[PDB]
Amino acid sequence: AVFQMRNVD
Amino acid sequence: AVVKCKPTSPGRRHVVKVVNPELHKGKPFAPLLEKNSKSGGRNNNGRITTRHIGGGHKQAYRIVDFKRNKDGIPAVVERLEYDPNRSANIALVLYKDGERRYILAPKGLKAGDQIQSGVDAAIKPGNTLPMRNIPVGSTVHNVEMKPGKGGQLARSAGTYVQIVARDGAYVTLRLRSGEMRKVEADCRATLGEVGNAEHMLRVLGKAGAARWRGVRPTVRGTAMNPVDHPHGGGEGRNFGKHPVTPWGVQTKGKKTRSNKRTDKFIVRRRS
Amino acid sequence: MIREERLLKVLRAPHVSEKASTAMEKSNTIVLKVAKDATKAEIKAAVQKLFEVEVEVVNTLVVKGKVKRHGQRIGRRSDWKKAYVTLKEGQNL
Amino acid sequence: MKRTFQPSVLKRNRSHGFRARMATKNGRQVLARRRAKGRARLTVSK
RNA sequence: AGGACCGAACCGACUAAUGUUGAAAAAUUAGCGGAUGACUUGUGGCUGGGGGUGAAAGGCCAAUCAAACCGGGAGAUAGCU
RNA sequence: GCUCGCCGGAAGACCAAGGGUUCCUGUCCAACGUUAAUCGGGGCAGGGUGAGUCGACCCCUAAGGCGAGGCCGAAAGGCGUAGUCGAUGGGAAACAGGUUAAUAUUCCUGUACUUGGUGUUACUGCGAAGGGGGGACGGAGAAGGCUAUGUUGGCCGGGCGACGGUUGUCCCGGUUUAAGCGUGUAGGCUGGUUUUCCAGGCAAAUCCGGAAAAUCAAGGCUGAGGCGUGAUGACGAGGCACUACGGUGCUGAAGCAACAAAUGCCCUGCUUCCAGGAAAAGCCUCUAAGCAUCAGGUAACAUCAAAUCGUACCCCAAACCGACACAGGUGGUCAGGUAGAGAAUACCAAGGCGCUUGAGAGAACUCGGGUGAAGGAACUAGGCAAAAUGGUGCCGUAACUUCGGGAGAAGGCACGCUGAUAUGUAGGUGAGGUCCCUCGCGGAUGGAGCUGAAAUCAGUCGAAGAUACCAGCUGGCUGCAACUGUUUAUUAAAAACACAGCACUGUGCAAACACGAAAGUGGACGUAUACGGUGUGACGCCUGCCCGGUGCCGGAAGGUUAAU
């Protein structure tokens with residue numbers, strides 16, 4: 001599945 | 001005689017049908033029918049050379065007698081018929097020998113009319129005779145561009161072409177566009193004008209109305225992306241860029257014409 | 001047609017089975033394997049001469065060879081064509 | 001969910017059959033490479 | 001009469017729970033939208049990689065797409081770990 | 001083996017796709033099965049797929065592919081004519097019963113049918129790659145006439161009830177039969193026959209079409225279904241009999257009527273509406289080049305041939321597609337009883353299953369549910385989730401509006417059972433009797449029988465009668481988009497996209513534009529009331545000003561300027 005998303009802290 | 005539709009449910013309120021009661025309902029004169037399969041707007045390469053074309057109801061092509069080669073023989077109308085391919089109505093005239101051919105219908109046409117092609121033919125609407133016999137200023141349609149080629153001019157409904165001049169072998173013609181253009185007098189032409197002048201009145205009235213016409217939805221380029229169309233991006237509609245075709249040719253204010261060979265026939269630009 | 005030499009190879013081997021015996025003791029239809037090709041007529045004539053008995057009607061079918069396997073290696077058998085030669089009142093052997 | 005693989009022998013022979021390989025020189029080169037490599041199955045069928 | 005109404009098949013996937021090394025690499029359950037049409041679907045073709053297609057999300061093109069996959073140039077380059 | 005439980009518009013059955021012996025039997029338990037396993041879709045072995053008329057092959061053609069020459073391109077190659085291939089289409093013909101452990105429209109039994117070869121006889125103008133006809137087609141809607149099928153009655157066979165009754169207005173079961181053939185009805189379509197003439201259908205024409213006459217009014221085509229035949233039978237509940245207790249032989253009663261009735265048939269109809277609805281062959285006819293006592297053509301009989309290939313099993317799944325015996329995905333066909341509007345839903349028939357780990361204990365906690373006293377959003381980012389509303393008939397219903405809406409607005413009443421009206425009414429269906437008939441599958445008269453709601457009155461039971469399943473929450477202000485749709489398959493269904501409409505601009509046809517070095521196509525077998533591009537986004541009121549900068553059009557003297 002791994003997915004994606006992002007890490008905008 | 002157009003009749004505005006009553007507002008029963010949305011997509012019906014704005015519809016304006018153009019009924020034509022004198023048309024003969026029923027199956028088409030079968031032998032002259034022939035197949036006309038939809039192209040989808042694609043060519044032999046399979047690329048979409050022309051966008052916004054596809055789908056729609058199937059249509060069957062019908063041969064029409066452009067040349068009107070049967071001079072001298074009297075003709076009589078049998079019945080009017082609808083033509084899916086064209087704005088103008090077609091008509092099934094009966095030649096005295098029993099041969100039948102479709103012809104574009106003049107506004108003055110009615111059932112039983114005695115139209116007759118020929119050089120010696122009397123000047124009444126529905127006749128198809130060479131322009132050399134035609135008096136100046138008479139309404140004219142279905143004009144041949146070449147001697148006996150057919151009659152590509154004024155095929156559309158409500159169109160008419162006045163002949164304002166006859167000097168030389170040529171006769172000058174006034175196109176419906178308003179552009180002037182010389183045409184050889186030897187070319188055949190039909191007197192009067194086609195009667196479907198109500199054709200402009202239709203307004204479709206729904207989003208799905210274009211679907212059977214083979215028309216496909218139009219996506220504006222500003223809503224697209226820079227990679228797909230020169231317009232696009234800008235975060236929130238915007239515009240900025242000078243308007244252009246997707247291939248980059250300048251839209252609005254650029255004559256694409258480049259023939260030169262036919263400039264001699266162009267007496268004047270359209271106004 | 002005959003051309004005896006072509007017909008002689010048609011009858012390569014009888015195919016005995018428990019069902020075939022019931023076919024013979026009741027339906028009087030002898031059962032045997034035939035050539036991979038051939039036809040309904042040659043199979044008939046082959047019984048008309050060498051079996052010296054009249055044929056009522058001939059039937060044909062092809063039984064696919066069941067696949068076998070041993071380890072990663074596999075081995076299909078071979079296809080063969082069963083035939084049902086119905087005999088008249090003149091049947092013998 | 002529907003799988004990407006939706007088998008049909010008729011499309012299969014037409015798309016990847018020996019005749020398709022013979023349809024053009026580029027397909028014949030494929031067979032030439034499969035032969036040079038050595039293979040039990042030059043194509044696929046029955 | 002209707003891109004008309006309620007509502008199964010059929011199609012679609014708005015909410016919420018469960019699931020999160022699941023029964024399932026996106027489902028199930030309880031509701032939902034459309035359901036004579038711009039409908040859905042079977043079968044068989046067409047458009048081939050800076051190209052295709054797109055009622056336009058830069059989405060999709062065999063579970064991968066701000067440029068598919070396979071092989072080759074190729075042991076590319078890397079002042080970096 | 002005896003019971004329970006689930007589906008039953010399927011979790012039953014069938015075909016295609018696809019799989020490829022998983023099918024049947026014997027035997028085996030290492031490995032395969034999320035457990036043991038004598039079992040299995042597992043190992044081994046044997047057996048199993050029977051076609052003139054099911055399908056493919058075959059004839060024909062669509063979108064297309066290929067393509068003699070040809071056109072074009074550095075080469076490879078691309079395009080394309082005549083042609084050829086291409087079904088998801090069209091084109092000749094088998095139905096019932098029986099049988100096997102597994103195959104049956106295939107074998108057997110019974111009754112049949114089509115197209116050709118050959119022969120006999122009779123009559124006679126036969127003959128294309130050509131002409132014409134036919135094949136040959138849309139959406140929606142309206143009924144009517146019927147069948148599949150069901151209920152009830154009658155008939156026949158069987159049963160007097162484990163517990164108070166049950167020889168009667170009782171209970172149970174059966175009441176099944178095709179293609180073919182004869183008959184040509186309910187209907188639908190069209191005025192027929194004959195003579196003469198013609199610039200048409202590339203050649204010709206007796207055919208089609210056109211034009212003049214004459215004559216006559218029913219001439220023909222199409223067509224379900226019914227009724228006969230097929231059928232002295234077949235099937236058949238149930239018995240008589242041997243019995244490897246898994247069955248096999250024989251015999252075998254009644255086999256009708258009435259009503260209801262479809263999504264199936266008549267219907268490729270009819271009516272109606274624009275969006276005006278493939279292609280060719282087989283088929284019916286026409287002659288030409290030709291044969292013309294022939295060959296051929298048509299008809300009755302007889303005979304022969306109908307090959308090759310598929311045929312087992314799975315078919316919404318354990319076997320196809322998902323790495324799995326995986327809660328997913330997979331097209332068409334068959335459509336029982338009761339209630340109901342219904343293919344919804346509940347309970348059942350036929351039939352298939354209890355889903356390949358179980359036995360216990362009855363902690364939290366978690367998941368799936370039921371109920372809860374008092375309060376009723378005090379919870380929370382937020383009425384999220386649950387709860388609630390829910391049917392038919394009738395009363396009645398506002399602001400606003402493009403006068404169609406809003407609207408099922410909102411808000412209420414009635415709803416079970418039984419009797420009477422009427423021992424079953426209004427209606428529907430329809431036999432006998434009677435009469436008329438150019439006499440048929442006729443019509444009128446006549447009304448039995450069957451079927452059958454809805455209403456009123458009265459009575460009656462429960463806390464509750466649309467009692468279960470099934471089955472809208474409603475109103476008010478306002479933002480946005482006109483609306484129906486479409487969109488990030490796999491976190492965003494939206495105000496985003498589309499949209500009809502409006503406007504601008506390009507384009508006179510060998511069009512602009514677009515694919516492609518080209519050739520050739522698309523646009524379009526269209527012709528400015530058309531087409532392309534751009535912007536805007538129904539409708540109503542409208543849409544002001546600025547050409548300095550930027551872009552573009554128009555203008556041709558001068559300034560400037562390339563190759564030469």
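According to its header, this structure was worked out by electron microscopy, 3.6 Å.
Just so you know, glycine gets a Cβ as well, placed from its N, Cα and C.
The annotation that Swiss-Prot gives for the mutagenesis experiment C:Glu18 to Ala reads: Binds normally to ribosomes; strongly reduces trigger factor binding. In sequence order, no residues are near C:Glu18 (mutagenesis position), counting only same-chain partners six or more apart with C-beta under 8 A.
According to its DSSP assignment, C:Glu18 (mutagenesis position) is helical. Swiss-Prot lists C:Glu18 to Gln among its mutagenesis entries, and the accompanying note reads: Strongly reduces trigger factor binding.
Taking Cβ-Cβ distances under 8 Å and a sequence separation of 6 or more, the neighbours of C:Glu52 (mutagenesis position) in its chain are C:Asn92. According to DSSP, C:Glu52 (mutagenesis position) sits in a coil region rather than a helix or strand. Mutagenesis annotation in Swiss-Prot: C:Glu52 to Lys, described as No effect on trigger factor binding; the structure shown retains the original residue.
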